[PDB]
Amino acid sequence: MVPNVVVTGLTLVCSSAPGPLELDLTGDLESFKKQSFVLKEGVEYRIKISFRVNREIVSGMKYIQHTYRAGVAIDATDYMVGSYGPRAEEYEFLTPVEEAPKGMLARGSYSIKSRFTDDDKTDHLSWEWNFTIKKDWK
């Protein structure tokens, strides 16, 4: 009896980005710790989580991101994802607009521990990824 919820991807949505910033969450999660998305400082972006619901309607879904710099915790954000019914086609949850930090002192890599859960603390999927703040895209 398959998992009711399957998280399939994370996308850093940003118009200015020279190319797609996507993670296939159905693959090897450990690999992302060795990778990072370049993100120009000060730009606005959104995090898009792609997922599927196989058998039953869900409610009170939540997406959580804890941020770190050099392994030192900074903050935690809990996003309400909502309710979704079973469907073959993936759903796409979008966080509200966020802004990349800005300034030389803010540049560098940051790690993000992500958790896609429900109102029961059920861990549908947990993964760690990174973005690197730079002065320019290239």
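All positions are counted from 1 along the displayed chain.
Method reported for this entry: X-ray crystallography, 2.0 Å.
Cβ atoms here come from the backbone N, Cα and C positions, even for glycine.
According to Swiss-Prot, the mutagenesis experiment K34 to A (Swiss-Prot position 99) carries the annotation: Loss of interaction with NGFR. Taking Cβ-Cβ distances under 8 Å and a sequence separation of 6 or more, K34 (mutagenesis position) has no neighbours in its chain.
One mutagenesis experiment catalogued in Swiss-Prot, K134 to A (Swiss-Prot position 199), is accompanied by this note: Loss of interaction with NGFR. On its own chain, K134 (mutagenesis position) has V38, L39, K40, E41, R107 as residues at least 6 apart in sequence with a Cβ closer than 8 Å to its own Cβ.
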